[PDB]
Amino acid sequence: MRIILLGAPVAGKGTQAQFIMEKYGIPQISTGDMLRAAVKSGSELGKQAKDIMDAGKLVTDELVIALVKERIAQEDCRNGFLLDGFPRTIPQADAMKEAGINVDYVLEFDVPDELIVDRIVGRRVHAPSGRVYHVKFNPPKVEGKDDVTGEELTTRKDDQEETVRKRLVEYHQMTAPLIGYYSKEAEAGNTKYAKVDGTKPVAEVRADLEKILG
Ligand SMILES: Nc1ncnc2c1ncn2[C@@H]1O[C@H](COP(=O)(O)OP(=O)(O)OP(=O)(O)OP(=O)(O)OP(=O)(O)OC[C@H]2O[C@@H](n3cnc4c(N)ncnc43)[C@H](O)[C@@H]2O)[C@@H](O)[C@H]1O
């Protein structure tokens, strides 16, 4: 099963990708996790994104498509995988198409723009794994620590109010056209398209997703 998760900044894609991965066994391929990991380890494919992500801007399609094709080539992606935050532009969606990467579901996370800033202020991460928390809406079991490793939780560098306003603008100019793109894909018969209300509680969104997927 191959799934794309499409949606605004902090719509809860990452949170739901952890559930889909543990319950359907397909690996989560998050381009922001991979890009933050590259920037941190000084990896030649990807360490260039540092200043771009910092600024709230989209990294160049040629860079991110390179990253995705290497990852998708690993033997764990043979029985499906889950794309979280990829594609992000029509170039990146075209490129998966030319490459013969067709997906089964495109799931759009709808959240109003007004909710974005307060999700940013209480988000905390386990950077080694892409586990994400919210101090109010989905807190760790012990305050400040990752549930699985007990390691200390951090804030993302780019979770500032003005960085997220820029992320939103770029989302509206470049990514949001992908809703029309895969709706058109779905009409053609190439994929299934489903919309979920991202303002619901985490457990509620999760259960909506179990309904669509099996
Ligand atoms: N393909 C690409 N092309 C180019 N550049 C790229 C790229 N990919 C990455 N980059 C770059 O890297 C940068 C960062 O992008 P990136 O990290 O890739 O962005 P994203 O995939 O859109 O996801 P976000 O991190 O914004 O949030 P999310 O929807 O996964 O929600 P989350 O579950 O964390 O949670 C949101 C918060 O609220 C929470 N929450 C989750 N669900 C709920 C709920 N039900 N109710 C309330 N709170 C909730 C969480 O606890 C958390 O605290 C980009 O700007 C760009 O520079």
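Cβ coordinates are placed from backbone N, Cα and C, and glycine is handled just like the others.
When secondary structure is read from DSSP and collapsed to three states, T31 (AMP binding site) falls in the helix class. The Cβ of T31 (AMP binding site) lies under 8 Å from the Cβ of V64, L67, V68, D84, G85, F86, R88, each on the same chain and at least six residues away in sequence. Swiss-Prot lists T31, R36, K57, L58, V59, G85, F86, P87, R88, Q92, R156, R167 with the feature AMP binding site, giving experimental evidence as the kind of evidence.
Here the residue is the original one, but Swiss-Prot notes a mutagenesis experiment at this spot, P9 to G: No loss of enzyme activity. Non-local neighbourhood of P9 (mutagenesis position): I116, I120, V164, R167, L168, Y171, each in the same chain, at least six residues away, with C-beta under 8 Å from its C-beta. Secondary structure at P9 (mutagenesis position), taken from DSSP and collapsed to helix, strand or coil, is coil.
Packing around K13 (mutagenesis position) is summarised by its Cβ count: 25 other Cβ atoms lie within 10 angstroms of its Cβ, all protein chains included. Record note (Swiss-Prot), mutagenesis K13 to Q: Drastic reduction in enzyme activity. The unchanged residue is displayed.
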